[PDB]
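*Asks:* The structure follows.
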There are 2 protein chains.
Amino acid sequence: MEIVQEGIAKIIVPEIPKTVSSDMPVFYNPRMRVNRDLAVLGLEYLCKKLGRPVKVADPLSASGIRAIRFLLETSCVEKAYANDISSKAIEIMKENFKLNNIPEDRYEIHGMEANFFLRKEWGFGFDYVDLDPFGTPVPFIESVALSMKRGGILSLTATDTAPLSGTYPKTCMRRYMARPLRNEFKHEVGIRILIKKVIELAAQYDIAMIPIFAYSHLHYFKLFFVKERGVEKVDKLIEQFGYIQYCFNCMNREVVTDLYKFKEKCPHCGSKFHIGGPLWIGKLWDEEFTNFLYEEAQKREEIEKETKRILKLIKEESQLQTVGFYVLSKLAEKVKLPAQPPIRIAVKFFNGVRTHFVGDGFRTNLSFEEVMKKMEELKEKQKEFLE
Amino acid sequence: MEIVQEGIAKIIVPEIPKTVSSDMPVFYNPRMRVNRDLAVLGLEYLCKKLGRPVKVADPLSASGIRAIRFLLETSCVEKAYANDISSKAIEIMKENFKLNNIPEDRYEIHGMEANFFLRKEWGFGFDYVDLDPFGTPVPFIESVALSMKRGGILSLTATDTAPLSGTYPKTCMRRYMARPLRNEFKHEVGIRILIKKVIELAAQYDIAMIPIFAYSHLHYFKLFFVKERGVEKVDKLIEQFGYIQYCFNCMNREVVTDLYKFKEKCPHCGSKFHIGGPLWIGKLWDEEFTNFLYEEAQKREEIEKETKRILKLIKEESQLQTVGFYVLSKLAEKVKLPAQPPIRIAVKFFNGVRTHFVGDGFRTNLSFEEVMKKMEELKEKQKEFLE
Ligand SMILES: C[S@@+](CC[C@H](N)C(=O)[O-])C[C@H]1O[C@@H](n2cnc3c(N)ncnc32)[C@H](O)[C@@H]1O
Ligand SMILES: C[S@@+](CC[C@H](N)C(=O)[O-])C[C@H]1O[C@@H](n2cnc3c(N)ncnc32)[C@H](O)[C@@H]1O
Ligand SMILES: [Zn+2]
Ligand SMILES: [Zn+2]
């Protein structure tokens with residue numbers, strides 16, 4: 001019904017409403033542009049890492065845009081294996097592959113259920129897999145992990161952020177076996193929960209799915225994993241499962257990996273100290289991988305400017321990684337700060353960095369008490385220099 | 001190589017070593033007789049419950065003994081679907097089905113990978129599924145749950161009892177995400193961990209796998225589940241996940257479902273209070289289901305005498321269900337009891353019942369302190385009446 005261009009690719013897709021949500025359940029969503037940009041860059045990383053032709057998988061292909069962009073915008077794709085259980089998805093995929101002048105022997109199209117497609121006896125493992133489902137990726141995790149080759153990378157997407165973010169706690173518990181926290185850094189909590197789920201599902205088969213990148217935007221999470229083998233690597237991941245105690249009254253938070261160490265009352269104001277998790281308390285970004293994404297993105301004109309700005313902010317953020325973060329407006333609302341300095345400036349007072357999660361959010365190695373102390377200080381010297 | 005008879009069935013199987021373990025990794029193991037007896041009785045229960053023809057599945061069939069015994073020893077089996085990825089397993093299966101004069105339209109034989117076999121578009125759900133793998137059943141749980149029909153029953157077996165029982169804690173953590181306890185009731189802890197794993201895997205799809213029967217013998221666990229639907233039923237199951245704090249010094253134990261309530265030191269002697277779980281702290285036996293198994297077993301001459309004795313002991317045990325149990329010899333060794341009365345008699349002093357888990361084990365509603373008090377009393381009045 002409509003032809004659109006994304007990057008180097010041209011595709012035929014059904015017409016799209018005047019406006020769409022970030023997680024719009026449609027055949028093709030242009031608002032997922034950044035997501036697909038990251039996927040392309042992620043594959044190019046693997047290309048530079050392996051230095052050889054790779055086989056990539058697109059189990060939930062829809063229009064086939066990702067597989068196509070992989071073939072056109074990267075250098076090492078030997079063959080792309082795209083799949084979709086939908087018939088017209090198949091038809092549209094066929095026509096899109098031909099529309100982009102892609103040689104037949106460069107790709108395969110399948111109309112199987114994702115898990116069947118992945119668990120096929122290929123005789124080889126996928127170097128790169130992009131899992132982009134409507135809602136939760138849980139039903140496909142195990143099949144993906146098993147189908148992937150050692151050292152391979154998983155490009156993952158999840159749009160069921162509502163349960164993960166604490167809006168639907170019971171739903172979150174059933175699917176991810178964890179208690180979410182609907183706070184100012186709820187999106188990070190959700191991501192860390194998703195990561196924990198992915199790791200434990202793969203851990204069942206002694207497969208180590210190491211998280212190397214995380215990105216949250218509106219109603220979708222974007223994750224990157226690298227598959228490794230060995231029970232010791234799985235163990236090292238499990239050791240990085242933990243809990244987050246959070247206080248809704250004063251926003252105090254602490255990481256707990258020892259079951260004996262839970263506190264009922266918030267040490268600061270004495271309010272209820274809620275428990276989030278279990279979840280991933282490790283690093284959200286691999287410095288090298290993130291840095292590559294940013295540098296490689298700057299070399300590509302077909303990469304969205306937004307993707308580049310996001311990658312710059314995430315690079316800055318990855319150099320000071322913490323569990324949870326602070327939101328300036330929430331802190332200021334707590335201490336009634338006379339004037340709120342721009343977040344770029346505000347972070348300096350806390351020796352911290354900006355976070356992509358929230359506009360006025362920031363990470364810092366300072367303790368909660370130290371942060372509040374900084375707020376009071378800034379508050380006092382602002383009132384003091386105001387006569 | 002050898003023909004053997006079990007129940008009403010006659011089968012051809014490769015010759016078996018003079019002696020075998022309970023979990024012997026062989027084509028056919030006669031030591032699993034009791035297990036298959038329970039499976040048959042379990043199916044007959046469903047027959048009496050539904051009152052209609054049912055479709056049963058045997059994803060890991062091997063010799064095809066289970067599917068055959070189902071067809072021959074129950075009344076409601078419409079069609080049996082047996083499967084095995086092994087070629088000679090297939091060949092042997094074919095010949096065994098024909099050997100027992102089973103009509104072709106009464107069964108189907110497949111040579112697919114279990115998950116593929118179960119996830120096939122059958123156009124119907126299985127009323128009864130028997131999962132009997134070498135080692136852990138984890139890799140098949142989700143496929144089984146999805147393939148089963150609402151109200152259907154799962155006949156499950158697990159031979160990886162070593163990790164579940166605490167012999168290999170790190171291995172247990174990777175596969176079941178839980179800390180085992182290598183104590184006197186380690187086998188119950190293992191079963192409860194397995195149950196928790198099964199429930200959470202099915203919970204991912206809003207499927208409620210309710211445990212209705214548990215049996216531990218040597219190096220294998222036997223479980224029965226009934227599939228139900230609705231998020232509320234899944235929630236009620238999740239609420240029954242918990243932890244077991246245990247003390248290796250004095251054998252004190254307590255159930256903890258509240259993360260805030262963990263104790264570092266054993267309240268009795270002050271030694272380290274270890275933590276087992278998370279795991280299933282609910283009932284291990286459905287009274288009605290268990291009672292049927294016992295009564296129906298007594299009507300069948302082709303059912304092992306051992307199976308009948310076990311079912312009688314388990315029926316007795318199911319009327320006083322607790323989390324964990326006590327072992328007389330261990331308690332006596334702690335207080336140095338002059339003479340140990342037979343377990344049948346000993347249980348009376350504690351107002352408890354015998355447990356199938358261990359010969360001299362027993363369950364009781366008395367608190368740990370009360371139990372030890374009983375031991376000292378019995379000890380004193382035994383020494384007192386001894387002049
Ligand atoms: C969220 S869309 C992904 C679109 C595409 N990956 C992109 O980036 O634009 C997911 C697609 O997977 C297909 N799908 C959903 N469930 C599936 C399943 N169980 N097996 C195979 N394909 C499935 C649907 O038809 C849907 O079009
Ligand atoms: C433990 S034996 C079960 C024997 C039989 N159920 C009984 O009670 O005597 C498991 C069988 O499943 C088969 N099997 C193992 N892995 C499989 C898989 N991934 N897919 C299909 N069959 C499998 C093996 O060939 C093996 O013979
Ligand atoms: Zn507080
Ligand atoms: Zn103690």
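Keep in mind that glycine also has a Cβ here, set from the backbone N, Cα and C atoms.
What Swiss-Prot records for this protein is below:
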type: DOMAIN; residues: A:2-375; note: domain 'Trm1 methyltransferase'
type: MUTAGEN; residues: A:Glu6 to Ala; note: Does not affect tRNA guanine-dimethyltransferase activity
type: MUTAGEN; residues: A:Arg31 to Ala; note: Decreased tRNA guanine-dimethyltransferase activity
type: BINDING; residues: A:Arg36, A:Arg66, A:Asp84, A:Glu113, A:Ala114; note: S-adenosyl-L-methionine binding site
type: MUTAGEN; residues: A:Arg179 to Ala; note: Strongly decreased tRNA guanine-dimethyltransferase activity
type: BINDING; residues: A:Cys247, A:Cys250, A:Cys266, A:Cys269; note: Zn(2+) binding site
type: MUTAGEN; residues: A:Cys266 to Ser; note: Does not significantly affect tRNA guanine-dimethyltransferase activity
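So where do these features actually land, and what's packed around them?
*Replies:* Within 10 Å of the Cβ of A:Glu6 (mutagenesis position) there are 21 other Cβ atoms, across all protein chains.
Under DSSP, A:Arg31 (mutagenesis position) is assigned to a helix (H, G or I) in the three-state scheme. Counting every protein chain shown, the Cβ of A:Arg31 (mutagenesis position) has 18 other Cβ atoms within 10 Å.
Secondary structure at A:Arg66 (S-adenosyl-L-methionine binding site), as computed by DSSP, is helix. Taking a C-beta cut-off of under 8 Å and a sequence gap of six or more, A:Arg66 (S-adenosyl-L-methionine binding site) has these contacts in its own chain: A:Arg36, A:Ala39, A:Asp58, A:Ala82, A:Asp130, A:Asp132.
Close to A:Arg179 (mutagenesis position) in the fold, though at least 6 residues off in sequence, lie A:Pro169, A:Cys172, A:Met173, A:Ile275, A:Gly276, A:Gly277, each with a CB less than 8 Å from its CB. Reduced to three states, the DSSP call for A:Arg179 (mutagenesis position) is strand.
For A:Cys269 (Zn(2+) binding site), the same-chain residues that are 6 or more apart in sequence and have a Cβ closer than 8 Å to its Cβ are A:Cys247, A:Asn249, A:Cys250, A:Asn252. In the three-state DSSP classification, A:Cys269 (Zn(2+) binding site) falls within coil.
Sequence-distant neighbours of A:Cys266 (mutagenesis position) (same chain, 6+ apart, CB under 8 A from its CB) are A:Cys247, A:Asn249, A:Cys250, A:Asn252, A:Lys272, A:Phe273.
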*Asks:* Using other CB atoms within 10 angstroms as the count, which residue among the binding-site residues A:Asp84, A:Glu113 scores least?
*Replies:* A:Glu113
*Asks:* Other than A:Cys247, A:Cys250, A:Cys266, A:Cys269, which residues of the same chain sit close to Zn(2+)? List them in sequence order, counting a residue when its Cβ is within 8 Å of the Cβ centroid of the site.
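*Replies:* Filtered neighbour residues, in order: A:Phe248, A:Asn249, A:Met251, A:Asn252, A:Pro267, A:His268, A:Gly270, A:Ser271, A:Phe273.
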*Asks:* Give the subset of the recorded positions A:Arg66, A:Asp84, A:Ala114, A:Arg179, A:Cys266 lying near ligand 1, defined as CB under 6 A from any of its atoms.
*Replies:* A:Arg66, A:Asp84, A:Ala114
*Asks:* With a 10 Å radius around each C-beta, find which of these binding-site residues (A:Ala114, A:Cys247, A:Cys250) has the fewest other C-beta atoms nearby.
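*Replies:* Least crowded of the binding-site residues A:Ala114, A:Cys247, A:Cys250, by Cβ count within 10 Å, is A:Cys250.
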*Asks:* If you draw a 10 Å sphere around the Cβ of A:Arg36 (S-adenosyl-L-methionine binding site), how many other Cβ atoms fall inside it, taking every protein chain shown into account?
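*Replies:* That number is 25.
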*Asks:* Which recorded positions from the list A:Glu6, A:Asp84, A:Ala114, A:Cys247 come close to ligand 3, meaning a Cβ under 6 Å from one of its atoms?
*Replies:* A:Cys247
